[PDB]
Amino acid sequence: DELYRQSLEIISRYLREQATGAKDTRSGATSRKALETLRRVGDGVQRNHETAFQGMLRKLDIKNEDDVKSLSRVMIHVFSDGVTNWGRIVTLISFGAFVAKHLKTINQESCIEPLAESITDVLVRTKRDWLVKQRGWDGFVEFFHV
Ligand SMILES: O=C(O)c1cc(SCCc2ccccc2)ccc1NS(=O)(=O)c1ccc2ccccc2c1
C-alpha cells in the first residue's frame, strides 16, 4: 500500500539516521518534507522525554533479535488506548529512534529494520483511518511547523 510504503520509508530513514549514519536517498517530496519535520521535532522529543524513554527501554529488556519481534505487542496495547493526536505519533517514532540507538549499543544493528517495520505496523494498523482524515504525512508537516 502507498500509505504503508510512505510511512515505512519515513520511519526507517529516521531510525537509520539516528542509530547509524544517513543518508542514501529515492521517494517523493512529501516523504522528504516529513523526514525533515521528524528530524527537527524528534531531536527535541528524545531530549524532553529522555527519562521516560530510558525507563520504558529498561522495561522492554532488549538484548537479542527475539526481543524486538515481541516489542510490537507492548506498543499496540499502549498506542491503541486513549486519544489520537500528532504529539503521540511523533513520540512513538522518537521512542523508536531511541530504541534504534540502544540496538546499535547492544551490537544488534540488523534489528533496526524489523523495529522500523514494527513501529510502522503499530502506527498504520491502529491509526490508518485517522491518518487518511488528516491528509497523512502532509498534515504531519503542517501540524509541526512551529
Ligand atoms: O505515545 C505513546 O503512546 C507511546 C507509546 C510507545 S510504545 C512503548 C510502550 C511501553 C510502555 C511501557 C513500558 C515499555 C514500553 C512509545 C512511546 C510513546 N510515548 S508517550 O506519548 O510518552 C506515552 C503515552 C502513553 C503511555 C502510557 C503508558 C506508558 C507509557 C506511555 C507513553
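Following Swiss-Prot, chain A residues are numbered 172-196, 201-321, in order.
Cβ from N, Cα, C; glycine included.
According to Swiss-Prot, the mutagenesis experiment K194 to R carries the following note: Reduced ubiquitination. Cβ environment of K194 (mutagenesis position): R184, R187, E188 lie under 8 Å away, each six or more residues apart in the same chain. For the recorded site, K194 (mutagenesis position), the DSSP three-state label reads coil.
The Cβ neighbour count for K208 (mutagenesis position), using a 10 Å radius and every protein chain shown, is 15. Recorded in Swiss-Prot as a mutagenesis result, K208 to R carries the remark: No effect on ubiquitination.
Swiss-Prot gives this note for the published mutagenesis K234 to R: No effect on ubiquitination. Shown in sequence order, the list is empty: the chain has no residue 6+ apart in sequence with a C-beta less than 8 angstroms from the C-beta of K234 (mutagenesis position).
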Report task. Determine the straight-line distance, in Å, between the Cα atoms of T196 and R201, where 4 intervening residues lack coordinates; round to a whole number. Result -> 5
